[PDB]
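Enquirer: This is the structure, below, for whatever I ask next.
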Amino acid sequence: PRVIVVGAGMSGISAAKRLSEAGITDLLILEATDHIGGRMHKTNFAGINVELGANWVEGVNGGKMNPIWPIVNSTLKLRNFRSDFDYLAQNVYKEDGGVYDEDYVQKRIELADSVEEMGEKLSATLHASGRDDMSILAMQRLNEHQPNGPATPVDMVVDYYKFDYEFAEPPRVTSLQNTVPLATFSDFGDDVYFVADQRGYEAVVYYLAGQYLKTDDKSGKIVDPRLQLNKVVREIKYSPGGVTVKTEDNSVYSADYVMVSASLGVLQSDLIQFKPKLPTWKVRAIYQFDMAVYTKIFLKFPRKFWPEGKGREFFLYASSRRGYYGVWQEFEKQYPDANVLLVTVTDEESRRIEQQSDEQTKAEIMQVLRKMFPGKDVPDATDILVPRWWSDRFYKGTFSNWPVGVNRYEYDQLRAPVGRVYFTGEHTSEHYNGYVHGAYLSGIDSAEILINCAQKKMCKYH
Amino acid sequence: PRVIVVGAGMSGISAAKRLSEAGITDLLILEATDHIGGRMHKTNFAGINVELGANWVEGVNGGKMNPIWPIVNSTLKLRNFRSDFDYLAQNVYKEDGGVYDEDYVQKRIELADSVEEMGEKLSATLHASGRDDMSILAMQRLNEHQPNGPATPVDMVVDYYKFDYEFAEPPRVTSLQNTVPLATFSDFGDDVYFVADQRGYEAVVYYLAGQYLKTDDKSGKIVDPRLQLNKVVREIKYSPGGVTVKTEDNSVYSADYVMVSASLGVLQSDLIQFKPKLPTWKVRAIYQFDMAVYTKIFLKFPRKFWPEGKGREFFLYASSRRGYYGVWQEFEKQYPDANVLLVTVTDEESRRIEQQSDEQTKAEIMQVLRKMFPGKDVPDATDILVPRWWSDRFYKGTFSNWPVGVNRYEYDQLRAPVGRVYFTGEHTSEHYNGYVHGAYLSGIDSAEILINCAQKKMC
Ligand SMILES: [C][N][C][C][C][N][C][C][C][N][C][C][C]([O])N1=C2C(=O)[N]C(=O)N=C2N([C][C]([O])[C]([O])[C]([O])[C]OP([O])(=O)OP([O])(=O)O[C][C]2O[C](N3[C]=NC4=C3N=[C]N=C4[N])[C]([O])[C]2[O])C2=[C]C([C])=C([C])[C]=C21
Ligand SMILES: [C][N][C][C][C][N][C][C][C][N][C][C][C]([O])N1=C2C(=O)[N]C(=O)N=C2N([C][C]([O])[C]([O])[C]([O])[C]OP([O])(=O)OP([O])(=O)O[C][C]2O[C](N3[C]=NC4=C3N=[C]N=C4[N])[C]([O])[C]2[O])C2=[C]C([C])=C([C])[C]=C21
Ligand SMILES: *[C@@H]1O[C@H](CO)[C@@H](O[C@@H]2O[C@H](CO)[C@@H](O)[C@H](O)[C@H]2NC(C)=O)[C@H](O)[C@H]1NC(C)=O
Ligand SMILES: *[C@@H]1O[C@H](CO)[C@@H](O)[C@H](O)[C@H]1NC(C)=O
């Protein structure tokens, strides 16, 4: 059976790997860009390679082994460091200078955590259909008895750090039932390890690919003709007997099946035209789910002016404006020679910032930095890097987020195949949507569904 | 039966009135503040009275008569004016100076309206249980095929003026099924009339109260002992046999029933302790619904520097920061020669702003207006009024908003009685939550439910 796999990110490479494993080796993997890895992708910044996309193996040291972890920590030995959030309370900056009192912040953090813990008990009881779901925010109100959620500068940046920094949209839009507690952590463990290796976290994808695609003996570059880069799929026609796929350079390919691994943002954008058009139930499922954006703004400075030391890796800025340049990280461990800082924004701020110059963004950030460090002589960043994933037509965002309003059945419709067209990718991961491991496992699952129909002539889905 | 009514806003007054008409006259209305009217409340600013709360009669000229209308326009003849939004396309300002090309903006507005129209069609086809509901934003993504809703400054301010300015929260949190289309406009008509009368929109409430409460023959002041101001209920105990209500000043009253008209934000706050605690289902329905905040920032200037004339009443500021001081209104008709502007903000901006000084807010607003009218010498406002409804313990917000996730059944639970504890108010309105006519009809509906149960034992 010939299978065309659209996209060579983690899930498309993972899906193809599993099909190969089932002996389905007549494969054609069409990747839009000139490389594989998708959302796991590094870039040079300031003399070092930093990750524009995924940066952590999240969910480590728990009861089950996160399948990505061994690859990273053992097989490839990708350099990495466990992130420690224990010292956050000593690192929350006032809008107008200096940090707040540690004990005061610690109390606010413990309050926020206990609300979430009560949230997990409610969640366990909600009807499985997802019909009684509510936003994380509704749960926060319920639990603290207030007509609003965190609303002071400190509580809002703690809230932003707890939720938005993980999910990339606010609690008020996020599904309680599907995120608190979160399976990644319940299953795999609470820790997260930040990868900081010149080869890039994407080395994981190259590794998996090389397990079934031919590579050059001296360079180890993949040379298998089954992988074709710079091929942007723009049309998929499918019928009872087969499928035909066309790329922008006009190539046309045929197969028994197609496995689509493009992001939910790409599916929301209409880059790929389906013929016939996908069914309405499928179209609605696609638009109802959220594709979030998480912008990692790196900055390079001619000298250090922030704290380094125990518990200094992560720090927050308590702006009176929610989500305004709030979550900071310094790299004394990851990039010691560097002088780099990383401030993370998402959602509304991400869209605003992608739409303006990097210089304008640098200037807003320098204003924030000077306020945080009024006692220092804060030099201007000599370099800044603003990833623009939402604007990139091959991604249209960074990762899915389960919103209040998408029920269990609607989420199944988002993954469901349509004739010979199958879907895979992080947004199709039943319990790990939004993660590299979620992409990895979604690839195997989608492939298996396809294997069933193709090899076991079991084609009915659900 | 003796009934205690908590609060003398529109719904309390209205419910007490319906009870009275049913013969239930042994009433005790306990109001926290020193006056009746609640969310319909005026104040003097720059020598004129402007409305801190509700300002329009929304839904006029349609298939059915909005009950508030005749009272406003025929009974009391409060001075008012139809708002016309037709010229908006000529009044949308760029973040850094001047207005956008009118034809361009007019097309963005039509696109927005067309998307909403399609949402209305979609909405009509959603299962009644609410299982297919989605946010207005999800409908926008679906209808235009994008991974996001309005996202350029101009599209965002139009989006804000179309939804947040009505609902006080963004489309991404709002239930499509329960807001588009909106009953208030579908039933009562598309027009809205801005009330600008010195007696205040609140006159409507005073007139209602006066139909059954006693007032001084000279004064005209309500002097009925059944109305007690400055009574802040802090505790309501109930049993199968009656209820007891305690006030912050230590009074204690007893009755057969209690009708709670305090806002949803009040109920979400714990200012009133129920003993025993309300059931879990009630409490959940309460915290699930949203209590939105809409802040009307009035400003006074030594002279005008903004446009006046046909279509100039309403204008937008398209900041690249969504919802930042974006919706403006000038009062050439309402308050001639006063030199007052009104900029409206809600939700996140309302809470941030209520937490900072008026002076800080004034300064932010002056930077904006200077950006909007670079060609002018813009004087600093001489006076500013920043209402703080969210911060006010007796309101905790301005009006409810229906969030995605809540279905009709959970909404209905919000209105349900608990034993002898009845509830009324805008958040209990079957089809008009969030409005004055909604508080009005809610009072009558809640009262009739109590009447049937108490008097016919048909609960
Ligand atoms: C408990 N405690 C905790 C603390 C907290 N922390 C915080 C931090 C976290 N945050 C969140 C997250 C982030 O960071 N990131 C990440 C990480 O880190 N980790 C993980 O896991 N993850 C993440 N993410 C996500 C990821 O990356 C994803 O999911 C994946 O990767 C996905 O994959 P898939 O599904 O496969 O997809 P992609 O990659 O996209 O692929 C696809 C492909 O396809 C292609 N195309 C398109 N279209 C087309 C094509 N071809 C052809 N034709 C056509 N048409 C493309 O190109 C590709 O390749 C993340 C992400 C991101 C981005 C970021 C920024 C971040 C993150
Ligand atoms: C188509 N075209 C259209 C265009 C659009 N434009 C935009 C405009 C609109 N916006 C939105 C709305 C607003 O404006 N507003 C209004 C108006 O105008 N109108 C209407 O209708 N409405 C409105 N609003 C709402 C109203 O006001 C409400 O709903 C009502 O009033 C409510 O009533 P009720 O329910 O009865 O409530 P209140 O008043 O609150 O009352 C209660 C009472 O109680 C008391 N308390 C409390 N706590 C307590 C007590 N007592 C005793 N004890 C205790 N503990 C209080 O004090 C009271 O009196 C509105 C509103 C507002 C606020 C604003 C600002 C605005 C608005
Ligand atoms: C990540 O990988 C390292 C690499 O081995 C692990 O550290 C080794 O663990 C084995 C297990 O006992 C020891 O015999 C080695 O002495 C350890 N090596 C070093 C350099 O300490 C490590 O535990 C892994 N971390 C996680 C979280 O799995
Ligand atoms: C409002 O009242 C005036 C007073 O008679 C009347 O002329 C006018 O047509 C009324 N407008 C509406 C919308 O009823």
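Since chain B takes its numbers from Swiss-Prot, the residues it shows come out as 33-491.
Recorded method is X-ray crystallography, 2.0 Å.
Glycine is no exception: its Cβ is also placed from the backbone N, Cα and C atoms.
Marked as FAD binding site by Swiss-Prot on the basis of experimental evidence: B:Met42, B:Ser43, B:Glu63, B:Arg71, B:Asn87, B:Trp88, B:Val265, B:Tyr427, B:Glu458, B:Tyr467, B:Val468. Taken from Swiss-Prot, the feature substrate binding site applies to B:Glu90, B:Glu198, B:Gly466. B:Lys328 to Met appears in Swiss-Prot as a published mutagenesis result, with the remark: Abolishes enzymatic activity.
I would like each feature placed in context: is it buried or exposed, what are its neighbours, and how far apart are things?
Expert: Mapped onto three states, the DSSP output places B:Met42 (FAD binding site) in helix. The Cβ neighbour count for B:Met42 (FAD binding site), using a 10 Å radius and every protein chain shown, is 33.
For the recorded site, B:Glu198 (substrate binding site), the DSSP three-state label reads helix. For B:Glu198 (substrate binding site), other Cβ atoms within 10 Å of its Cβ number 18.
Sequence-distant neighbours of B:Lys328 (mutagenesis position) (same chain, six or more apart, CB under 8 Å from its CB) are B:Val82, B:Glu83, B:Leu84, B:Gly85, B:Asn87, B:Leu374, B:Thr376, B:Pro419, listed in sequence order.
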Enquirer: At the level of the C-alpha atoms, what whole-angstrom distance separates B:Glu198 (substrate binding site) and B:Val468 (FAD binding site)?
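Expert: Each residue's Cα considered, B:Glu198 (substrate binding site) and B:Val468 (FAD binding site) end up 13 Å apart.
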Enquirer: Whole number in angstrom, please: the longest C-alpha to C-alpha distance across B:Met42, B:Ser43, B:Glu63, B:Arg71, B:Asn87, B:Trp88, B:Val265, B:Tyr427, B:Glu458, B:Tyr467, B:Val468 for FAD.
Expert: 30
Enquirer: Where B:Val468 (FAD binding site) and B:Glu90 (substrate binding site) are concerned, what is their Cα separation in Å, rounded?
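Expert: Distance between the two Cα atoms comes out at 8 Å.
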Enquirer: Can you tell me how far the Cα of B:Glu63 (FAD binding site) sits from the Cα of B:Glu90 (substrate binding site), in Å?
Expert: 26
Enquirer: Other Cβ atoms within 10 Å is the metric here; tell me which of the binding-site residues B:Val265, B:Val468 scores highest.
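Expert: Of the binding-site residues B:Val265, B:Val468, the highest Cβ count within 10 Å belongs to B:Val468.
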Enquirer: I need the most crowded of these binding-site residues: B:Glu63, B:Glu458. Count other C-beta atoms within 10 angstroms of each C-beta and give me the top one.
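Expert: Its Cβ has the most other Cβ atoms within 10 Å: B:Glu458.
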Enquirer: In whole Å, how far does the CA atom of B:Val265 (FAD binding site) lie from that of B:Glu90 (substrate binding site)?
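Expert: Pair distance, Cα basis, whole Å: 31 Å.
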Enquirer: If I take the alpha carbons of B:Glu458 (FAD binding site) and B:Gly466 (substrate binding site), what is the distance between them in whole Å?
Expert: 6
Enquirer: Around B:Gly466 (substrate binding site), which residues of its chain at least 6 apart sit with Cβ under 8 Å of its Cβ?
Expert: B:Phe199, B:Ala324, B:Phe431, B:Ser432, B:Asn433, B:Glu458
